[PDB]
Amino acid sequence: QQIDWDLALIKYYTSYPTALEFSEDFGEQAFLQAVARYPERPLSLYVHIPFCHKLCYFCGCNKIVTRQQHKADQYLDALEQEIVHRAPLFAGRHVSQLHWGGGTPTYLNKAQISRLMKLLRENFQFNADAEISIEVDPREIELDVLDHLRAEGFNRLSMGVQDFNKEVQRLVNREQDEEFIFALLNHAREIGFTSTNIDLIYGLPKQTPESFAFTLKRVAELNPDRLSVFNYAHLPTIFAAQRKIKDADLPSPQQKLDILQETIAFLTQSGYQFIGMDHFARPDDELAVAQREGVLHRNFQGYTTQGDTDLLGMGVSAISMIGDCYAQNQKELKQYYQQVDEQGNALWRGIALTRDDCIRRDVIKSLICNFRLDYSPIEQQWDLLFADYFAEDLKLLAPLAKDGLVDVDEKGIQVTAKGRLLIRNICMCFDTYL
Ligand SMILES: C[S@+](CC[C@H](N)C(=O)[O-])C[C@H]1O[C@@H](n2cnc3c(N)ncnc32)[C@H](O)[C@@H]1O
Ligand SMILES: C[S@@+](CC[C@H](N)C(=O)[O-])C[C@H]1O[C@@H](n2cnc3c(N)ncnc32)[C@H](O)[C@@H]1O
Ligand code: SF4
């Protein structure tokens, strides 16, 4: 691999600014000013589908577990009204990207999937080669749902797996049929889905280096196009289902480090490039190519080739990134419904980024995605001299640089093989909010 693991250095950014900075004072006018800022810009769409069949005990997502399937019809009634009110604001735009996240998008049955896609296609102008993606829970679903997604124009999918280990599944209430997972992913491949991602989590109860290595051997026989391997974030005060997880079953910190180190080595051996953070992809993947070429980008869903898009987020909790602003819908379903009914939108809170916010966003995006930062381009675009504007930040950086996390000089910063896993540490030197 290109990372070089260093135990000792290892003892050392969703968006920027973060969601901590979103304010309820950000209202409808600020939103409309944001929408008018870049009328040319390609449009990306995000739709949040919050419903899940069953309560995964590890899960920290904005989601609603329910067997009352009719809630999905009520929710699409609300999405219809949101779409009908927001979409005319974007009549001149061309949509290059759509993703459904959640929650479980495939909670929607075939008729519901069709209904939503039809609302989107009739109210926004989609490019013929748009990237249309969805996340899929490989439980309580028939293989022919993939054919239906394909007929509806979906071309990318992500599938949660978490772990194949049966004890781990039982402890987190995510029992799943391994044969069916293989059937589902291989069927997706056979009908033309590409860039297929699977999610794995390390740090779950009862996982060890030896259990996770065995899981990864299977994953290699499954042969996904991309992998996302998340470190388990355990905060049972906030995520109530995690109270069902025994803290004593969680792996020790040395165990989690050994899981991660061995994972990176084994995925490299298996032909996957470590892109960054949670993500692995093949050397010829559009993401790996872009990264080499210095033009990898990132949004809330993750890495992407499509930069400089405005992102409109629809549905409960959905975040929009538009015209140098972030805006989020109501995160509780009952106030999402109530505001959509009364106003035709669910705008709750957000931020208009300052000049300084925008710069620093671009510094941080460059470091996170490309693992380097050329001063000169930032100096041109924003009419500044880097050393000055960032004197404070560079001072914070110095100790890190002497530790070999980054090589830095008068022209730029290079994140080293040793510093790649500590990228959040590096980016933190540029965060004014802390
Ligand atoms: C790759 S992330 C999952 C990682 C997870 N957030 C974590 O750190 O534990 C994708 C998920 O982020 C959320 N998401 C993505 N885009 C979003 C957006 N524009 N607004 C709100 N939520 C979004 C949805 O829950 C989606 O399924
Ligand atoms: C919206 S779910 C994926 C789609 C579908 N609902 C499923 O579970 O298959 C998004 C991903 O977030 C990750 N995730 C959720 N909670 C997490 C946590 N507390 N720590 C780390 N990753 C988490 C899981 O890998 C999960 O697949
Ligand atoms: S991991 Fe997925 S299926 Fe599970 S609760 Fe979270 S969002 Fe729902």
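Numbering, chain A: per Swiss-Prot, residues 4-13, 15-16, 23-444 in sequence.
Header entry for method reads X-ray crystallography, 2.1 Å.
Using N, Cα and C of the backbone, Cβ positions are placed for all residues, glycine too.
Taken from Swiss-Prot, the feature S-adenosyl-L-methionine 1 binding site applies to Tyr56, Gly112, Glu145, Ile329. Taken from Swiss-Prot, the feature [4Fe-4S] cluster binding site applies to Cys62, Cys66, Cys69. Sequence annotations record features per position, and here Swiss-Prot assigns S-adenosyl-L-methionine 2 binding site to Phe68, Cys69, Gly70, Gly113, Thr114, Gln172, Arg184, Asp209, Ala243. The domain 'Radical SAM core' annotation in Swiss-Prot covers 47-280 and is backed by sequence analysis. Here the residue is the original one, but Swiss-Prot notes a mutagenesis experiment at this spot, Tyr56 to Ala or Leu: Loss of activity. According to Swiss-Prot, the mutagenesis experiment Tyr56 to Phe carries this note: Decreases activity by 50%. Experimental mutagenesis is annotated in Swiss-Prot for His58 to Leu, with the remark: Results in loss of iron-sulfur cluster and activity. In Swiss-Prot, a published mutagenesis experiment is listed as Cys62 to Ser, annotated Results in loss of iron-sulfur cluster and activity. According to Swiss-Prot, the mutagenesis experiment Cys66 to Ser carries the following note: Results in loss of iron-sulfur cluster and activity. Listed in Swiss-Prot is the mutagenesis experiment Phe68 to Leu, annotated as follows: No effect. What Swiss-Prot says about the mutagenesis result for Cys71 to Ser is this: No effect on iron-sulfur cluster, but results in activity loss. Here the residue is the original one, while Swiss-Prot reports the published mutagenesis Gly113 to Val with the comment Loss of activity and much less iron-sulfur cluster formed; when associated with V-111.
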Neighbouring C-beta atoms (10 Å sphere around the C-beta of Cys62 (mutagenesis position)): 21
Which of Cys66, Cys69, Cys71, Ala243, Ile329, all recorded positions, has a Cβ with the fewest other Cβ atoms inside 10 Å: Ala243
Through-space Cα separation in Å, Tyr16-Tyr23, 6-residue segment unmodelled: 16
When distances run from the Cα of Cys69 ([4Fe-4S] cluster binding site) to each of the recorded positions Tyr56, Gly113, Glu145, the nearest one: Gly113
Alpha-carbon spacing, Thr114 (S-adenosyl-L-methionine 2 binding site) to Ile329 (S-adenosyl-L-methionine 1 binding site), which is rounded to whole Å: 17
Sparsest-packed among the recorded positions, when each Cβ's other Cβ atoms within 10 Å are tallied, from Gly70, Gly112, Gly113: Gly70
Recorded positions near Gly112 (S-adenosyl-L-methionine 1 binding site) (Cα-Cα within 10 Å), from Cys66, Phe68, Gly70, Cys71, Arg184: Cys71
